[PDB]
Amino acid sequence: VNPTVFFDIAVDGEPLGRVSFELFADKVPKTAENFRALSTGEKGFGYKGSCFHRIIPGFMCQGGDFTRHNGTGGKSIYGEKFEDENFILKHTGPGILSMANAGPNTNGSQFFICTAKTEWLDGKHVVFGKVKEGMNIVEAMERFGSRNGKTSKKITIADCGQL
């Protein structure tokens, strides 16, 4: 029943590979639906063509700022921001998909893919999915990151949608 969406990743416009995600619509339906719709672009805006602006190896990959490309933008399908839906699910290890935010109830479109267990984020960031296929591709992306998060090459979402 839970939806699966994919990102096709490019590095300086060179294809890298495909990452797919299971979204936990059974446990966080509002947050899952935002990401699903941003991935298909069915509301008229979304993730296609956007970059991962912050990648810290041994920590996370962060993206979803499709309006300013640097961590200061983005918007949800519900408006500029929406509430923290629940914190049922925890940051248990690599492959977890969690919402970036700027305080309580400030979810937009930014998300991160954890590449480590990040338990200190539990109860503060809404977990809403997990990598299903292509974790090896996330690991390859990680290698273009750095300690301060700047990427050495431009890591983009070349295509995305629902499988």
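Going by Swiss-Prot, the residues shown for chain A are 2-164, listed in order.
Quick reminder: no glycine exception, Cβ is built from N, Cα and C everywhere.
Per Swiss-Prot, the feature domain 'PPIase cyclophilin-type' maps to 7-163; the stated evidence is sequence analysis.
In Swiss-Prot, a mutagenesis experiment is listed as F60 to A, annotated with the note Loss of ability to stimulate MAPK/ERK phosphorylation. Around the Cβ of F60 (mutagenesis position), a 10 Å sphere holds 17 further Cβ atoms from the protein chains shown.
Under the DSSP three-state reduction, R69 (mutagenesis position) is assigned to coil, being neither helix nor strand. Residue environment of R69 (mutagenesis position) contains 10 other Cβ atoms, counted within 10 Å of its Cβ in all protein chains. The mutagenesis experiment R69 to A is recorded by Swiss-Prot, whose note states: No effect on peptidyl-prolyl cis-trans isomerase activity. Reduced interaction with BSG/CD147 and ability to induce leukocyte chemotaxis.
Under its mutagenesis entries, Swiss-Prot includes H70 to A with the note: No effect on peptidyl-prolyl cis-trans isomerase activity. Reduced interaction with BSG/CD147 and ability to induce leukocyte chemotaxis. Sequence-distant neighbours of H70 (mutagenesis position) (same chain, six or more apart, CB under 8 Å from its CB) are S51, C52, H54, listed in sequence order.
The local packing around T107 (mutagenesis position), expressed as other Cβ atoms within 10 Å of its Cβ over all shown chains, amounts to 15. Quoted from Swiss-Prot, the note on the mutagenesis of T107 to A is: No effect on peptidyl-prolyl cis-trans isomerase activity. Reduced interaction with BSG/CD147 and ability to induce leukocyte chemotaxis.
Listed in Swiss-Prot as a mutagenesis experiment, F113 to A is described as follows: Reduced ability to stimulate MAPK/ERK phosphorylation. Annotation for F113 (mutagenesis position): spatial neighbours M61, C62, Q63, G64, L98, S99, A101, criterion Cβ-Cβ under 8 Å with sequence separation of six or more.
What Swiss-Prot says about the mutagenesis result for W121 to A is this: 200-fold decrease of sensitivity to CsA. Reduced ability to stimulate MAPK/ERK phosphorylation. In the three-state DSSP classification, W121 (mutagenesis position) falls within a helix.
Here the residue is the original one, while Swiss-Prot reports the published mutagenesis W121 to H with the comment No effect on peptidyl-prolyl cis-trans isomerase activity.
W121 to F appears in Swiss-Prot as a published mutagenesis result, with the remark: 75-fold decrease of sensitivity to CsA. Its own atom aside, the Cβ of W121 (mutagenesis position) has 9 Cβ atoms within 10 angstroms in the protein chains shown.
In Swiss-Prot, a published mutagenesis experiment is listed as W121 to E, annotated Loss of peptidyl-prolyl cis-trans isomerase activity.
For the mutagenesis result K125 to Q, the note given in Swiss-Prot is Acetylation-mimetic mutant; no effect on its interaction with TARDBP.
Where Swiss-Prot documents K125 to R as a mutagenesis experiment, the accompanying text is: Loss of acetylation and interaction with TARDBP. The Cβ neighbour count for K125 (mutagenesis position), using a 10 Å radius and every protein chain shown, is 14.
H126 (mutagenesis position) carries neither a helix nor a strand DSSP state and counts as coil. Record note (Swiss-Prot), mutagenesis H126 to A: Loss of peptidyl-prolyl cis-trans isomerase activity and interaction with HCV NS5A. Loss of ability to stimulate MAPK/ERK phosphorylation. The unchanged residue is displayed.
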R69 (mutagenesis position) versus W121 (mutagenesis position) - Cα distance in angstrom: 28
Separation of alpha carbons, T107 (mutagenesis position) and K125 (mutagenesis position) (Å): 11
C-alpha spacing of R69 (mutagenesis position) relative to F60 (mutagenesis position), in angstrom: 23
Between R69 (mutagenesis position) and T107 (mutagenesis position), the C-alpha gap once rounded to whole angstrom: 17
